[PDB]
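Have a look at the structure below before the remarks.
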Amino acid sequence: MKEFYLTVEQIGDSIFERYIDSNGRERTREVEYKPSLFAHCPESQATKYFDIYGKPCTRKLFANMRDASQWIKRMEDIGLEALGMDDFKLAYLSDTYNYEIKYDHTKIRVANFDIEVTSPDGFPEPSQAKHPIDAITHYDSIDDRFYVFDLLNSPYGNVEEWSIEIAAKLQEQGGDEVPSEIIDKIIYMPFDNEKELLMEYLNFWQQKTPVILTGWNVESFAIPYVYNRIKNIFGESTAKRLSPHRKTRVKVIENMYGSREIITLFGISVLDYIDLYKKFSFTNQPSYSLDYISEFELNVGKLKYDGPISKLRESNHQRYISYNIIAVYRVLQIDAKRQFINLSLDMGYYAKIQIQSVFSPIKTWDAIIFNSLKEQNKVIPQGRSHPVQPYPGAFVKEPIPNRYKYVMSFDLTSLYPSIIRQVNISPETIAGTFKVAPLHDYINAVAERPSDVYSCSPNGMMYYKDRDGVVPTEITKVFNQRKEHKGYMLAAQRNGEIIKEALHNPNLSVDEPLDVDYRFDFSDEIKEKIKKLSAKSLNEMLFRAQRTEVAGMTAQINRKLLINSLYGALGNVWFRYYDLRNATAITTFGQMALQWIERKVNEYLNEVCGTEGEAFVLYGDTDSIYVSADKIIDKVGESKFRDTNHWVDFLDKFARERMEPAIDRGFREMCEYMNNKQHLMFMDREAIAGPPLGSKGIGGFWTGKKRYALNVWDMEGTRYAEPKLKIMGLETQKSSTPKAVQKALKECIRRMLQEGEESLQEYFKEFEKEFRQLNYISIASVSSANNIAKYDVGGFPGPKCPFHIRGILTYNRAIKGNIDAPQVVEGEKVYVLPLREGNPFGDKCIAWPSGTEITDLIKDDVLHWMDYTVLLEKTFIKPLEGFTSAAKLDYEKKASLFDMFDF
DNA sequence: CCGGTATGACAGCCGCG
DNA sequence: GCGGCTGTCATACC
């Protein structure tokens, strides 16, 4: 076991480092680290240090870190480059850990915790911490225990002690249904007053100081609340004790709407799971509360309870504590499934960064490049300031709004990283420029060949073809490492496949499993010894083969995340290797790539189908094209297929045997045209879409850019048993659309694509007939409540006040003076309903808090004055009219066809 | 340094016998 | 009394 770091920090002239030593003990170092930086020298000086341009550099070794930083300032003032790693934590990490870091998670203290604060005032602001903390649950990964700190006496009540016996019983029995997996792991400790609880929490914290601190919302609530509460009661000194190094910083995050405060605790890595989830789940969610996320991932959700949470400790303290325990457990259950902390650990040690820096593609890439360049004796350039300048981005084709019967899609693989490698784009790789013609001209191969000597992008940039680029090289590494780890993973699974055959009939022997590497396939010497081994040993071989498979995935998805990060970093002015010209070279090349192939696919299909000038490519967005396949079917006739699977087979074969070769030679022409270093434009078939054979369905339609629906039978080789709707952009995918309406519109779209017009019309009619019988919650729109006060003038709407905001103000006037009525809060989500004119309320609409029923003190009148006609038109009929117009279908039996013209 | 390329709901304005 | 704008806001996705 070789030693690894936990946290690193710079305080004045010292690095403070937490680490696990070569014996496995957690330890702390103070090091007066001596940094090196670099300046340019004359050719006469014999150094081994060269910058990325091959210019000689001299190494300046500093007495301390403040001198290095002051030297940087003096170089800026003189106007000469100061080269080298200016974040001395990274340099320190690279010097102390100059090898492939292998870590052991079991020795890393990972804490997740959750706080409860009874507040009759509303949401208790963490910057004020006005109210007692009346519960803390704190899970420690090393102990494997939940530590529960419970306040028995507060201004808001004196309560009984929580019962673990009651907590384990069923909900039918008065129990809390706390799972038996964690019941034997709760360490319960009650307290007579807040001061005792808080001081015991602090001492506990010093004995078990988190390396990684997590939990749902910990960074914007729990941490700032605990810190400020302790601060207000005991003083700043006592609050600083939450940092291993007694150093804290009050950071004010100034988001482009308001401002909030987070507290930096020096010597701890905070990885808020809500940010970890938003960063690595890659699934857009209507809500990011723990409830919605828990039920999505675990199909269980957060614990239920009666009445407002501000009254739960008074009325049912038993529930209150258990609810706090389950909350922490939900976060752990999610992490058991998604494993985002491991992910963070793996990448942090890979790049050799502070773990919390995994949230920064810039820091990560900076460190990866810095490190490999260090080991070649190369010197990184000074980070330079650049003005934020918008540049061309992705090409999106304007589609003709229509129905499309048969559609086949194709994707460029890793487009932008591929373009970097193909063209050899890198700061030190710029060779010159050429007179640029219109993009159109390069797309049609009419413009003159830019260069015979250099590799080119159509923004006018030229790059050396000999030199290996710093950025292209570093990204190629990551590519290779991914294939490598995926090569171990498939072998680790296929090695377990042979093991499962031996699971049928083994024979007992007192021995341990033989020495094998599951990263590579078994030899015939090992294969003969498979059946001979014991039943105990074969279950351990299956254990370790699967353990090898888990090591592969984490490695290969991390590398995937880097690949998809690089462009982002390269487009950022704060990135060391950023160059505006290079950025636009990437996107512009991408724009040409997609349209040149759209040309090639159209030309190939026209010739093969006999026709001329017809548009086969109906749509294209960034890296993907969508191809109309109607003519390819009509060439064979649709009456010649036996079932749906037949024509799906036909199109599948046709793409692979006819179209993909046409594409490959199409891009090779483009590579030769731009004189690029290597050909890396590869395209995979994704989707085959169309209507069921012998049905009246239309298969698919586009209404605009990024707004379409397809009936998909196959996605990249995998054939679906039942057809799957792919819907992008449409109201069905919007969280603001009422629940019943999202359902009704999806069925409308299903009927259009699979069943046809008559089906749609029968449904629409019926839904209209039955609309008034649906629940008022299921037919209400949802919105976010931003800037309430801005449009609020004495309890009434002001200039430019949005519709939902108006609704909120109608509600507030209706509940004015009623404290027990649910309050509408800034930032939160609201239900919105239109109201009939003449209503006793103020306005044309009302809005109440989402996820809840309206107060009974207003419910009857809301239900009475609800404007069904307006609600149906606004949320259902109008968006449907959009779909049907584009698909050229009627949703109502007799609609005039002169409605479709601009008279 | 933990947002491009998009569409749609809606407010409010402008010409218009 | 309503298209034809512009502007604010809301929510999608790679």
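Any Cβ shown, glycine's included, is placed from N, Cα and C.
Listed in Swiss-Prot:
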- A:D411, A:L412, A:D623: Mg(2+) 4 binding site (BINDING)
- A:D411, A:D623: Mg(2+) 3 binding site (BINDING)
- A:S414, A:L415, A:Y416, A:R482, A:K560: substrate binding site (BINDING)
- A:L415 to A or G: Decreases base selectivity by several hundred fold (MUTAGEN)
- A:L415 to M: No effect on base selectivity (MUTAGEN)
- A:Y567 to A: Inserts both dCMP and dAMP opposite 8-oxoG rapidly and with equal efficiency. 100-fold increase of dAMP and dGMP when situated opposite guanidinohydantoin. Increased incorporation efficiency of correct dNMPs; when associated with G-565 (MUTAGEN)
- A:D621 to A: Drastic decrease in the efficiency of incorporation of dGMP (MUTAGEN)
For A:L415 (mutagenesis position), the number of other Cβ atoms found within 10 Å of its own Cβ: 23
For A:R482 (substrate binding site): intrachain residues, at least 6 apart, with Cβ closer than 8 Å: A:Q556, A:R559, A:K560, A:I563
Nonlocal residues around A:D411 (Mg(2+) 4 binding site), in sequence order (Cβ under 8 Å, 6 or more apart): A:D623, A:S624, A:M683, A:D684, A:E686
For A:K560 (substrate binding site): DSSP state (helix, strand, coil): helix
Residues satisfying Cβ distance under 8 Å from A:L412 (Mg(2+) 4 binding site), sequence separation of at least 6: A:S418, A:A593, A:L594, A:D623, A:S624, A:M681, A:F682, A:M683
Nearest-integer angstrom distance between the alpha carbons (Cα) of A:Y567 (mutagenesis position) and A:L415 (mutagenesis position): 10
Local Cβ density at A:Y416 (substrate binding site) - other Cβ atoms counted within 10 Å: 24
Assigned element (helix, strand, coil) containing A:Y567 (mutagenesis position), judged by DSSP: helix
Listed in sequence order, residues with CB under 8 A of A:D621 (mutagenesis position) and six or more positions away: A:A394, A:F395, A:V396, A:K397, A:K705, A:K706
Cβ-based neighbourhood (8 Å from the centroid) of the Mg(2+) 4 site, residues A:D411, A:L412, A:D623 excluded: A:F410, A:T413, A:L415, A:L594, A:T622, A:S624, A:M683, A:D684
Residues A:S414, A:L415, A:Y416, A:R482, A:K560 binding substrate per the record - widest CA separation, whole Å: 17
Surrounding CB atoms that lie within 10 Å of the CB of A:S414 (substrate binding site), all protein chains: 20
Other CB atoms within 10 A, centred on A:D623 (Mg(2+) 4 binding site): 19
Local backbone state of A:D411 (Mg(2+) 4 binding site), from DSSP in three classes: strand
